[PDB]
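Here is the structure we will look at, set down as structure tokens.
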Amino acid sequence: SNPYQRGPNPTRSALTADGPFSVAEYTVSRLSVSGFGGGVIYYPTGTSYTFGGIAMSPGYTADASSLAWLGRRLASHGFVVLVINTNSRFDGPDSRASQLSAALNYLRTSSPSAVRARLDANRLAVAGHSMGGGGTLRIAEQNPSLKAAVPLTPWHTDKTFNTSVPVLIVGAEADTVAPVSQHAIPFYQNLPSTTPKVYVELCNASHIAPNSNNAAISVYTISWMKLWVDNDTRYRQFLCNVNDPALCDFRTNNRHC
Ligand SMILES: [Cl-]
Ligand SMILES: [Cl-]
């Protein structure tokens, strides 16, 4: 049962480190693509399976290297992951959405044959930090064929996204760049009631929490991607009846349970 199932039965502990798949890396140079600023693809190797794909945007003034740890972590749990560089480091959230859109088309159509051989382009998802997270909400609303969206410490001036794509938002309690009361929590609140949605808030963490290995971001991002990109109900346990000391808030409409 479940053609998309990959990897062993999960434990929390296994989800805080790199997973069972070996990972290859391919550098997409800036000038080799129109529509975004290149980036790095992390993708499984040593395997004959196909996997869902994820496009992920860094944050304001940031490089793709800021999220390398998470691109590798995801790919090692069984995902083809393209972390973009933006055309300009100063690009805003809606610009980042359009570049996510270009990056997804690139992954499907024009990436190297070794990458395409590992990708099931029918199952794609998006994630992003800061302003990249605002771009994630924008594209989830523009393109409801996506399987999931994970905005990390997100920032946007627009507060309402009418999307049927399942969304998990990571807020940081002590974020002063995108305070959760103005950004993350309103985005959560304003998503449709019928859309499966989760908000998790990291205790004593600031806007830079996504820039380095973080156990909570690892568990919740892996689990949400697994549950919706792979229909993998083994990951429901990490997302249901949550009692996590690392979190200082938790909200959900509990549609995913
Ligand atoms: Cl913009
Ligand atoms: Cl092959």
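Chain A residue numbers are taken from Swiss-Prot; in order, the displayed residues are 36-292.
So how was this one determined? The header says X-ray crystallography, 1.7 Å.
Cβ coordinates are placed from backbone N, Cα and C, and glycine is handled just like the others.
Feature annotations, reproduced from Swiss-Prot:
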type: BINDING; residues: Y95, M166, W190; note: poly(ethylene terephthalate) binding site
type: MUTAGEN; residues: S165 to A; note: Loss of catalytic activity
type: ACT_SITE; residues: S165; note: active site, nucleophile
type: ACT_SITE; residues: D210; note: active site, charge relay system
type: ACT_SITE; residues: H242; note: active site, charge relay system
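Here the features listed in Swiss-Prot are placed on the structure.
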| residue | record | Cβ neighbours (10 Å) |
| --- | --- | --- |
| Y95 | poly(ethylene terephthalate) binding site | 20 |
| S165 | mutagenesis position | 30 |
| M166 | poly(ethylene terephthalate) binding site | 28 |
| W190 | poly(ethylene terephthalate) binding site | 26 |
| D210 | active site, charge relay system | 24 |
| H242 | active site, charge relay system | 20 |
**OP:** Please give the greatest C-alpha separation between any two of the poly(ethylene terephthalate)-binding residues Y95, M166, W190, in angstrom, as a whole number.
**Re:** 9
Subject >> By Cα-Cα distance, the member of recorded positions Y95, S165, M166, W190 nearest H242 (active site, charge relay system) >> reply: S165
**OP:** Identify which of the following recorded positions, namely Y95, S165, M166, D210, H242, place a Cβ less than 6 Å away from any atom of ligand 2, and list them by sequence position.
**Re:** none
Original post:
If one measures from the C-alpha of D210 (active site, charge relay system) to the C-alpha of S165 (mutagenesis position), what distance in angstrom results, rounded to a whole number?
Top reply: 11
Subject >> 8 Å Cβ shell about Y95, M166, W190 centroid, poly(ethylene terephthalate) site members excluded >> reply: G94, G127, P128, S165, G167, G168, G169, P189, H191, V212, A213
Original post:
In angstrom units, rounded to an integer, how far apart are the Cα atoms of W190 (poly(ethylene terephthalate) binding site) and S165 (mutagenesis position)?
Top reply: 5
